[PDB]
Structure formats: structure tokens, C-alpha cells
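J.: There's a structure below that I have some questions on.
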Amino acid sequence: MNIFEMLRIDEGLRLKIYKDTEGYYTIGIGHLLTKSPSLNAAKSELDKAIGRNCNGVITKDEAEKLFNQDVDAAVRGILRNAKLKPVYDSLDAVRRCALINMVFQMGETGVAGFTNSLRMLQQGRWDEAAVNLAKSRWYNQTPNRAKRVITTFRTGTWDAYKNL
């Protein structure tokens, strides 16, 4: 299992604009297009992002290309971030994927706000951190996915996804 497979499980693949659980316009593998209500604003962002007139629809290849970009950008964002970098550096390879997953979903800034959990992860206090991470809107709003990520941080294995 790797970061791409992990996120492909959590986000799914959709080739037509769709709304995410928060109600935002998304396409492909969890690629947020805009927080704006306008489907039109969404279609424009899409064409801008693909470099073609997509008319709200894209090919598998295009979705995978966006995915590669988003993952790369998530990783680089963590590495550039003063709060995130030290945590990342302190984790094993599986747990690193779990932090990338959170960043992909909620952005650098949002994850950077998990001050207390970050601190626990850095100190390698797995169980404590799992319990703190669950006390979030994040967990309450998308509990199945959050549980998967949380279990990854707790155990350091891919058990949560080995099911899936």
C-alpha cells in the first residue's frame, strides 16, 4: 500500500463534477475545484486546470494527472511548513502517509491547527494522539475516513485499508 492507493480509497474516482461531502464542487480523485456555489465557476476552474474545454467531464488520465499534482503539492506543503515539517520528519513511513492524507483533505493550514495532536505525534504517543484527533469537527463530519486515518496513526500499519 502507498499514499496513492490510500487516497484513491478514501476519495474515490469520479470523472464528472460532483459535490464533495462538504458540498463543494470536486472532480477526479478528491480534487477540489471551488468553494463557490456556482457550477459555472466550477466549470471554468476545471477548464483552467485541464487546459481544455471539458464541459464538466474529464478522462481517467486527466484525473490521475491532477492527483499526481495534488499529492506532490501536499508533500511539498508539509515540507515547507514550519509546524508540519518537524512532525513529518519524526514519523515512520506509514504514519507519514497518514499526515499526507490529512493535509490533502484539509489543507496545510487546517492540519497545522491540530496543535495538541501534532505534539503528541511528535512525541510518539500514539494512543493519546488517536484520542485527541477524534475530538474534531473532522472526525465528527467524516467519521469512516477519519477512523481509517486515525487507526493508521495509532498502529503504524495499513490494517484500516486492508479490508477495503
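Using the three backbone atoms N, Cα and C, a Cβ is placed for every residue, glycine included.
Okay, these came from Swiss-Prot:
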- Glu11: active site, proton donor/acceptor (ACT_SITE)
- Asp20: active site, proton donor/acceptor (ACT_SITE)
- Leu32, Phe104, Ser117, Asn132: substrate binding site (BINDING)
- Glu11 to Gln: Complete loss of activity (MUTAGEN)
- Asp20 to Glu or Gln: Loss of 99% of enzymatic activity (MUTAGEN)
- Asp20 to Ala, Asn, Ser or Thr: Complete loss of enzymatic activity (MUTAGEN)
- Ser117 to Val: 50-fold decrease in enzymatic activity (MUTAGEN)
- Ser117 to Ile: 500-fold decrease in enzymatic activity (MUTAGEN)
- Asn132 to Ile: 5-fold decrease in enzymatic activity (MUTAGEN)
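Looking at the shown structure, what environment does each listed feature sit in?
T.: Secondary structure at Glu11 (mutagenesis position), taken from DSSP and collapsed to helix, strand or coil, is helix. In this view, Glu11 (mutagenesis position) is surrounded by 20 other Cβ atoms within 10 Å of its Cβ, with every protein chain counted.
When secondary structure is read from DSSP and collapsed to three states, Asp20 (mutagenesis position) falls in the coil class. Just so you know, the Cβ of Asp20 (mutagenesis position) picks up 17 other Cβ atoms within 10 Å once every protein chain is counted.
According to its DSSP assignment, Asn132 (mutagenesis position) is helical.
Cβ-based neighbour count (10 Å, all protein chains) for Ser117 (mutagenesis position) stands at 24.
In this structure, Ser117 (mutagenesis position) is part of a helix by DSSP.
Within the same chain, the residues at least 6 positions away from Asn132 (mutagenesis position) whose Cβ sits under 8 Å from its Cβ are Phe114, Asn116, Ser117, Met120, listed in sequence order.
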J.: Per residue, counting other C-beta atoms within 10 angstroms of the C-beta, which of the binding-site residues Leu32, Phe104 reaches the highest number?
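T.: The largest 10 Å Cβ neighbour count belongs to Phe104.
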